[PDB]
Amino acid sequence: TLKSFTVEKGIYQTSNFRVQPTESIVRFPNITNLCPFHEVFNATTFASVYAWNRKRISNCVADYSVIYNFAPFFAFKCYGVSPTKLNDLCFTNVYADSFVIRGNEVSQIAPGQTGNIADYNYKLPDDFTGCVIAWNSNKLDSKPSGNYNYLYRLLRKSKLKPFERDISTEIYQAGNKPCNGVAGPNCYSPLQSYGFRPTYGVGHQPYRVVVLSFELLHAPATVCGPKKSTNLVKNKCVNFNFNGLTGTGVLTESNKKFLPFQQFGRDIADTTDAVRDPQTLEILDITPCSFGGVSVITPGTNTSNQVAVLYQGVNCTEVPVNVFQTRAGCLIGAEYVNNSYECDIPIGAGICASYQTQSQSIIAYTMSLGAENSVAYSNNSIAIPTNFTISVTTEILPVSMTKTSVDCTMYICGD
Amino acid sequence: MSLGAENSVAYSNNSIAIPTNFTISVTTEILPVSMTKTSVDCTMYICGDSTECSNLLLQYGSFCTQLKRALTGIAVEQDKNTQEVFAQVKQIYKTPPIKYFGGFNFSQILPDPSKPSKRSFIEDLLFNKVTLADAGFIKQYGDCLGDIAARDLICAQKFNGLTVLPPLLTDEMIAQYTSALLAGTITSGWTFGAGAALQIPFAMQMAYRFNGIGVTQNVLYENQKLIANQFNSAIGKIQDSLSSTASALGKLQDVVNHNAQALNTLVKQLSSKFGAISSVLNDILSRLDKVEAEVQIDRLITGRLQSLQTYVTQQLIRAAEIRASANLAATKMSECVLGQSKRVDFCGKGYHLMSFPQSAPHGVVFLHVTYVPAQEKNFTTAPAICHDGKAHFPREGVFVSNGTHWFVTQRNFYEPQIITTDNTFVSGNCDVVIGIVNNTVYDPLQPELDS
Amino acid sequence: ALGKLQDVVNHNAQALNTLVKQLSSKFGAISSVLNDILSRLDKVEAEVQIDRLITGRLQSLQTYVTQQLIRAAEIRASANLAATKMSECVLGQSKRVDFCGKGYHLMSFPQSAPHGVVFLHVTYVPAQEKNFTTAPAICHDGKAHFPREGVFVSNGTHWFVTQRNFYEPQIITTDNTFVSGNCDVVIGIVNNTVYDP
Amino acid sequence: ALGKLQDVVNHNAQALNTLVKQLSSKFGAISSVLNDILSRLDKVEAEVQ
Ligand SMILES: *[C@@H]1O[C@H](CO)[C@@H](O[C@@H]2O[C@H](CO)[C@@H](O)[C@H](O)[C@H]2NC(C)=O)[C@H](O)[C@H]1NC(C)=O
Ligand SMILES: *[C@@H]1O[C@H](CO)[C@@H](O[C@@H]2O[C@H](CO)[C@@H](O)[C@H](O)[C@H]2NC(C)=O)[C@H](O)[C@H]1NC(C)=O
Ligand SMILES: *[C@@H]1O[C@H](CO)[C@@H](O[C@@H]2O[C@H](CO)[C@@H](O)[C@H](O)[C@H]2NC(C)=O)[C@H](O)[C@H]1NC(C)=O
Ligand SMILES: *[C@@H]1O[C@H](CO)[C@@H](O)[C@H](O)[C@H]1NC(C)=O
Ligand SMILES: *[C@@H]1O[C@H](CO)[C@@H](O)[C@H](O)[C@H]1NC(C)=O
Ligand SMILES: *[C@@H]1O[C@H](CO)[C@@H](O)[C@H](O)[C@H]1NC(C)=O
Ligand SMILES: *[C@@H]1O[C@H](CO)[C@@H](O)[C@H](O)[C@H]1NC(C)=O
Ligand SMILES: *[C@@H]1O[C@H](CO)[C@@H](O)[C@H](O)[C@H]1NC(C)=O
Ligand SMILES: *[C@@H]1O[C@H](CO)[C@@H](O)[C@H](O)[C@H]1NC(C)=O
Ligand SMILES: *[C@@H]1O[C@H](CO)[C@@H](O)[C@H](O)[C@H]1NC(C)=O
Ligand SMILES: *[C@@H]1O[C@H](CO)[C@@H](O)[C@H](O)[C@H]1NC(C)=O
Ligand SMILES: *[C@@H]1O[C@H](CO)[C@@H](O)[C@H](O)[C@H]1NC(C)=O
Ligand SMILES: *[C@@H]1O[C@H](CO)[C@@H](O)[C@H](O)[C@H]1NC(C)=O
Ligand SMILES: *[C@@H]1O[C@H](CO)[C@@H](O)[C@H](O)[C@H]1NC(C)=O
């Protein structure tokens, strides 16, 4: 810590000690069902863009590593999560959306985007977490005469709020005259067909889009995947895993009055203070494992190589990862003597340490304020000096320091 | 707003006002000396137990070593402040078991051995009035490990890597130093601060103190019971004011409150995202892949490092202020307690006589005993007196007249005396002083020579 | 003895050494050498890495300047104190207790030191002490006599008057005492004779 | 003679002028004007700037 080979007399804060964990705990709900990605990722016909189907997925084990064999897509484009980490963590609710768009509008399926699909047909929230899966479907959604099954809504009266669906088909008016259900002057039908052909370019091919949205709430985890559960171990420094969140600490029984809808207890510094077991209906505490500071008390290396160690703020029967217990921690390597000298190395609340010859060893003592005196006071007694001494002392005061100038362009950049 | 009452002093070129009585007043001065010592583990605060965060934190260089050095320097400086204020005496003087200091009652400021802590009545009142946060200088991880009732603020502060260190001198040692200074001040006077303690009776020490402020020492010996009663009533008023109102100790309460509030802000800054997707490091580590979690973790590292740097800079500025106040308290202990100070409005308002230190949490309390003139009266004055073609000037004093006869009296108390050649001196004649008057000057040799 | 001036030297050396050592850090970039970043990457990516290095080095330089400002405040407070000590101890005689050394101040001498000043304070310390019996006043012919500038002491049989800081006993005389009132009000007045020359 | 009080005035004026002039810097973004950033780009890129 001092980056040197000789140290001077004093007390130095070197490092910090910590109790290492010894066990790993994984706590997951007992779910055996398998999530039906098979019934979603292939179909004869997907739904249209204006009338997209929403499928609720709950209470199953979700394997996301199988999705690659099911459709020929390149990118498993996720936003709030990562595709490779979808099995470790786990969710509350999963929703699946299905529609077929043109390849020009694949980039419109993203949070904070506008256009034609994103403004009228399918709008994503700004704080969206989840994955968007899209792949080419020229083989199944193209005809030489033209595929008119898929339709998109051209324009609306106002912009669409996120995750909303519009089915009703009323004739739009952009003027003063009423249309009266007849597409005459200034009257347009809102729905227009894609009309897919195999002779089209690479940007106008049909594209099947499946959007998986993950609900990351504080509710009990209804749907999540295959993690092997571990038996519950209490009163030990463990590495727990409660429904996908990791941590390190001890788990104890609690007397907190959790309401039946409450699952977690939060701290002021926004960390999980209490947790509920997903298998049994019992709440637990999370207290971090034992730690503190370590200070090394030494004389100079030209005197001795002996040291004493001070574990600050630790009851000394709890020490491991001469023993004397002070109010600043406990001291290992220095013996307490029933004497009082001047303070040499300051430790704590009235305790000092020194290197004394009574074999040389490091001792700890209570510091002495000075000699005891009692002036002989009386109501008719005075003391008057008869001589004098002339004493010359020395006072040292700093006045000025080194003047420096820094060239910031040469420091930061250097030509 | 009102600046005060309007006053108009009746000024004239031959009118003077001289006090005929006095009061003994005891005031109270409160000064902060030291503040709470803290140490911060930057690795546990920024990261905790995350090894990826630690390996990303090592790329920032020595932004932790110099924060540690600054906090260590502040912690050493606080103990130096307490040592330079209180440890100004070489020996622990003891007061005698007899408690007759000339009728002055010092029982409220002297220690009582019946208490487990040898502190006076006023020191106990001062320690009870300044409420404390009960910081973690006493060992506290045994209390934090046992989850009883709710979670305290200090347990969260300790869990997040913020540690409070205990001061080197305990409150018993501060009270012992204060008791030694008090015992030396009553028993010896100012002699114990300039060498060895020379004993003197307290009445004669007070006569020396009155000679310091310009009053003849016969004023004390003829008014010893009145001065003792005034001192006792002033000490009782100090006791009643400290028992009733606790708003005087706002400086020490602010010293406690600022250091609680800064640590609370430092803990509350861990809930912030700083532009990342989560404030929890484990959620970022278990939610995204290596590169993107590295990006979010670096954003969190930058935010937490900035908040820690802001805390250290504010602590350095507060340490500069506290060191200035401790230097002032050391000067006041050297000059008010160990001696008698002629500087105006230093050592209390009035004419300073004595002072007494009293220990308080995070500071010191001075009880300044001063002399205040009370009841004045109008007179007629002259600069000199013409007598036999000579101009007489007073040696120490002032010429006053009660309408018909001319006297000479000292300035700070009305004690009129016959004008004599012993208390006057001659310089020149009567043709140069403006405002001279005609009067006779007594000669003590003539009636002794004629008899 | 000169540890204060030694610490003034040491802090200003250590701050510059830390500022030099801070140039070897990466601050999240792929390298700390700037030419390696410029040669190994194109314009946009090297702009990103250089921006990280610029932010880190600018923050370290700001930390150095703020620390220098606070140390300058401390040094200016100490220099103001040394100027007051030069004006009051060297250029005069000071009645302030524990200013200008411990004892009763007589003289002071300045000496120049690196980054500071050294004061040699010449003081007066009483040495050898003696117990005496004392009194506030002395009754004589129904009058109370107080000392002019001194204190009444007794060697056991005779009564003298002496100065307070040096044992120089003298005969009690109406020249060195003054009269105020009778002997019925002072607590502790003793009976003795007062010499009339 | 009153250069100390003049310096007390001048330091405050210079500090506030520097604080106003610091609003014209880009700090690595594409523009120092906030509405120009908000109109030129979409949500994510403007959030970075
Ligand atoms: C000087 O002031 C004191 C009080 O400051 C006066 O003492 C008071 O006298 C009255 C009348 O005798 C008593 O009722 C009070 O109890 C006294 N106060 C005490 C003893 O604290 C004193 O009389 C004044 N002297 C002159 C000459 O006016
Ligand atoms: C001014 O003070 C003098 C001295 O005390 C007063 O003179 C005395 O007055 C009383 C009362 O009348 C007489 O009994 C004394 O004989 C006087 N002493 C003398 C003349 O030496 C004088 O009355 C005072 N003048 C005032 C108050 O106007
Ligand atoms: C106290 O001091 C007086 C003054 O000197 C001492 O009296 C003298 O003592 C010497 C020594 O015997 C005699 O020669 C003188 O004749 C004495 N002079 C007078 C005027 O008495 C006295 O002895 C001292 N007492 C003590 C106890 O020290
Ligand atoms: C899961 O475990 C809980 C508690 O042991 C039990 O009540 C529940 O019936 C279990 N569910 C299944 C499907 O086994
Ligand atoms: C697509 O899913 C359907 C659903 O039953 C299944 O019959 C079909 O075999 C799947 N396609 C392939 C290529 O496996
Ligand atoms: C929902 O109702 C509001 C009425 O405030 C209307 O403006 C909006 O278009 C409706 N949305 C759908 C999808 O029907
Ligand atoms: C904690 O330390 C105190 C102080 O010595 C002691 O009384 C107590 O028993 C300790 N707690 C333990 C050992 O659990
Ligand atoms: C003076 O001191 C003696 C002994 O120390 C004591 O007996 C006496 O009471 C004191 N005088 C007064 C007036 O109390
Ligand atoms: C002194 O005061 C009186 C009354 O106020 C005045 O008449 C007189 O002129 C003053 N003396 C001088 C020298 O002005
Ligand atoms: C001194 O004051 C205390 C408390 O005010 C009182 O109890 C005590 O009697 C006083 N001392 C004397 C000698 O009267
Ligand atoms: C002195 O005289 C002035 C004016 O005559 C008067 O206002 C004042 O009350 C008198 N007394 C004192 C004590 O100043
Ligand atoms: C004072 O006396 C002298 C001589 O006796 C005389 O000349 C002078 O006028 C007198 N002064 C006053 C003010 O009466
Ligand atoms: C004075 O008397 C006290 C007690 O009677 C004694 O301890 C001391 O040694 C004597 N001498 C001096 C010089 O103080
Ligand atoms: C002093 O002398 C007077 C009379 O001469 C007498 O009344 C008094 O008692 C004496 N003092 C002592 C202490 O004996």
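Numbers in chain B come straight from Swiss-Prot, and the residues shown are 697-1147, in order.
If you're wondering, the header gives electron microscopy, 3.1 Å.
Using N, Cα and C of the backbone, Cβ positions are placed for all residues, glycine too.
Database features (Swiss-Prot):
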type    : residues     : note
VARIANT : B:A701 to V  : In strain: Beta/B.1.351, Iota/B.1.526
VARIANT : B:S704 to L  : In strain: Omicron/BA.2.12.1
VARIANT : B:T716 to I  : In strain: Alpha/B.1.1.7
VARIANT : B:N856 to K  : In strain: Omicron/BA.1
VARIANT : B:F888 to L  : In strain: Eta/B.1.525
VARIANT : B:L981 to F  : In strain: Omicron/BA.1
VARIANT : B:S982 to A  : In strain: Alpha/B.1.1.7
VARIANT : B:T1027 to I : In strain: Gamma/P.1
VARIANT : B:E1092 to K : In strain: Theta/P.3
VARIANT : B:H1101 to Y : In strain: Theta/P.3
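A map of Swiss-Prot features onto the structure.
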residue	record	DSSP (3 states)
B:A701	variant position	coil
B:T716	variant position	coil
B:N856	variant position	coil
B:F888	variant position	helix
B:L981	variant position	helix
B:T1027	variant position	helix
B:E1092	variant position	coil
B:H1101	variant position	coil
Next item on the list: Counting Cβ neighbours within 10 Å across all chains shown, tell me which of the variant positions B:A701, B:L981 comes out on top.
Entry: B:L981
Check: Restricting the comparison to the variant positions B:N856, B:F888, B:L981, B:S982, B:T1027, which residue's C-alpha is spatially nearest the C-alpha of B:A701 (variant position)?
Finding: B:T1027
Notebook entry, point to check: Ranking the variant positions B:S704, B:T716 by other Cβ atoms within 10 Å, which is at the bottom?
Noted result: B:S704
Margin query: I'm trying to understand the geometry here, so how far is the Cα atom of B:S704 (variant position) from the Cα atom of B:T716 (variant position), in Å to the nearest whole number?
Written below: 21
Item checked: Lowest local Cβ density among B:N856, B:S982, which the record lists as variant positions, within 10 Å -> B:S982
Check: Looking at the variant positions B:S982, B:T1027, B:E1092, whose Cα is closest in space to that of B:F888 (variant position)?
Finding: B:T1027
Item checked: Distant-in-sequence Cβ neighbours of B:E1092 (variant position), under 8 Å, six or more positions away -> B:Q1106, B:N1119
Check: How big is the gap, in Å, between the Cα of B:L981 (variant position) and that of B:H1101 (variant position), rounded to a whole number?
Finding: 101
Next item on the list: Using C-alpha positions only, work out which of the variant positions B:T716, B:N856, B:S982, B:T1027 is nearest to B:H1101 (variant position).
Entry: B:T716
Next item on the list: Just name the variant positions among B:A701, B:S704, B:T716, B:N856, B:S982, B:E1092 whose Cβ comes within less than 8 Å of a chain A Cβ; none is a fine answer.
Entry: B:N856, B:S982
Next item on the list: Specify the nearest of the variant positions B:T716, B:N856, B:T1027 to B:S982 (variant position), where nearness means the distance between Cα atoms.
Entry: B:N856
Note to self: Using Cβ atoms only, which residues of the same chain lie under 8 Å from B:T1027 (variant position) while being at least 6 residues apart in sequence?
What the structure shows: none
Next item on the list: Around the Cβ of B:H1101 (variant position), how many other Cβ atoms lie within 10 Å? Please give the count over every shown protein chain.
Entry: 11
Item checked: Filtered variant positions, from B:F888, B:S982, B:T1027, whose Cβ is under 6 Å from an atom of ligand 2 -> none
Note to self: Tell me the Cα distance separating B:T716 (variant position) from B:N856 (variant position), rounded to the nearest angstrom.
What the structure shows: 67
